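Structure first, then comments.
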Amino acid sequence: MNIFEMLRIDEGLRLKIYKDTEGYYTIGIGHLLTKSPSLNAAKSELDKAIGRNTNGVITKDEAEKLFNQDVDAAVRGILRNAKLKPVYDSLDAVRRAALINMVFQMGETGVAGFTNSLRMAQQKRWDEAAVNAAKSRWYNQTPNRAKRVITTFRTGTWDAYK
Ligand SMILES: [Ar]
Ligand SMILES: [Ar]
Ligand SMILES: [Cl-]
Ligand SMILES: [Cl-]
């Protein structure tokens, strides 16, 4: 199991523009196109992303490319984020994946707000931080996912993904 497999499991893969649980235009493996309501807006952003007139549809290949970019950017974001970096560097590799998962899903910012869990996580207090992260709009909105991620973080194993 690795970050790619894990997120491919959490985000799925759609070749057509779709709405996320939030109602936002998205495509591929969790690639947010836009927050705007304009589906037209969404196609433009999709065309710009891909480099051609997709007309709202992409190939598998294309989706995997956006995905590759998205993970990479997620990683680089953490590494340049200051609340973030130190936590990440303190972690073992499974747990680092969990953090990347969160950042991909919610952005540096949203991940920034787990200050209290995250400090607990810097302190290696698996149990507490986990219960703390659970009290979040994130968990209440996508509980199954959240649960897999918090288990991975707490445990340092991929059990939740088996
Ligand atoms: Ar956390
Ligand atoms: Ar967590
Ligand atoms: Cl892009
Ligand atoms: Cl979920």
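Cβ atoms here come from the backbone N, Cα and C positions, even for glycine.
In the three-state DSSP classification, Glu11 (mutagenesis position) falls within a helix. Remark: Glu11 (mutagenesis position) has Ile29, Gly30 as non-local neighbours, by Cβ distance under 8 Å and separation of at least 6 in sequence. Among the mutagenesis experiments that Swiss-Prot reports, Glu11 to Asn is described with the note: Loss of 84% of enzymatic activity.
According to Swiss-Prot, the mutagenesis experiment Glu11 to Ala, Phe, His, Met or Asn carries this note: Complete loss of enzymatic activity.
Here Swiss-Prot describes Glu11 to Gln as a published mutagenesis experiment; the accompanying note says: Complete loss of activity.
Residues or ranges marked as active site, proton donor/acceptor by Swiss-Prot: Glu11 (among others).
Around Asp20 (mutagenesis position), taking its Cβ as the centre, 13 other Cβ atoms fall within 10 Å, counting all chains. What Swiss-Prot says about the mutagenesis result for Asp20 to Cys is this: Nearly no effet on specific enzymatic activity.
Annotation note: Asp20 (mutagenesis position) sits in a coil segment as assigned by DSSP. As a published mutagenesis entry, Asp20 to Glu or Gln appears in Swiss-Prot alongside the note: Loss of 99% of enzymatic activity.
For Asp20 (among others), the entry in Swiss-Prot reads active site, proton donor/acceptor, with the evidence type experimental evidence.
For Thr26 to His, Swiss-Prot lists a mutagenesis experiment annotated as follows: Facilitates transglycosylation more effectively than hydrolysis; covalently bound substrate. Annotation note: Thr26 (mutagenesis position) sits in a strand segment as assigned by DSSP. Every protein chain shown contributes to the tally, and the Cβ of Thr26 (mutagenesis position) ends up with 21 other Cβ atoms within 10 Å.
What Swiss-Prot notes for the published mutagenesis of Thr26 to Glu is this: Complete loss of activity at neutral pH; covalently bound substrate.
Over all protein chains present, the Cβ of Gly30 (mutagenesis position) has 20 other Cβ atoms lying within 10 Å. Among the mutagenesis entries in Swiss-Prot is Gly30 to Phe, noted as: Almost complete loss of enzymatic activity. The enzyme is destabilized by 1.5 kcal/mol.
In Swiss-Prot, a mutagenesis experiment is listed as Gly30 to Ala, annotated with the note Almost complete loss of enzymatic activity.
In the three-state DSSP assignment, the secondary structure recorded for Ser117 (mutagenesis position) is helix. Neighbour list (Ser117 (mutagenesis position), Cβ cut-off 8 Å, at least 6 residues apart, same chain): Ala129, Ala130, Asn132, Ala133. For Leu32, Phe104, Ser117, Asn132, the entry in Swiss-Prot reads substrate binding site.
Under its mutagenesis entries, Swiss-Prot includes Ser117 to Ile with the note: 500-fold decrease in enzymatic activity.
Among the mutagenesis entries in Swiss-Prot is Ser117 to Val, noted as: 50-fold decrease in enzymatic activity.
According to Swiss-Prot, the mutagenesis experiment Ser117 to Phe carries the following note: 10-fold decrease in enzymatic activity.
Quoted from Swiss-Prot, the note attached to the mutagenesis of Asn132 to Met or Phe states: 2-fold decrease in enzymatic activity. The secondary structure of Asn132 (mutagenesis position), as reduced to three states from DSSP, is helical.
Note: the CA-CA distance between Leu32 (substrate binding site) and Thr26 (mutagenesis position) rounds to 4 Å. Checked against ligand 1, the recorded positions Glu11, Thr26, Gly30, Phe104, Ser117, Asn132 give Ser117 as the ones with a Cβ under 6 Å from it, listed in sequence order. Close contacts with ligand 2, defined as a Cβ under 6 Å from any of its atoms, occur at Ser117 among the recorded positions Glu11, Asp20, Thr26, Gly30, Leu32, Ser117. For the recorded site, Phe104 (substrate binding site), the DSSP three-state label reads helix. Taking all protein chains in view, 19 other C-beta atoms sit within 10 angstroms of the C-beta of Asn132 (mutagenesis position).
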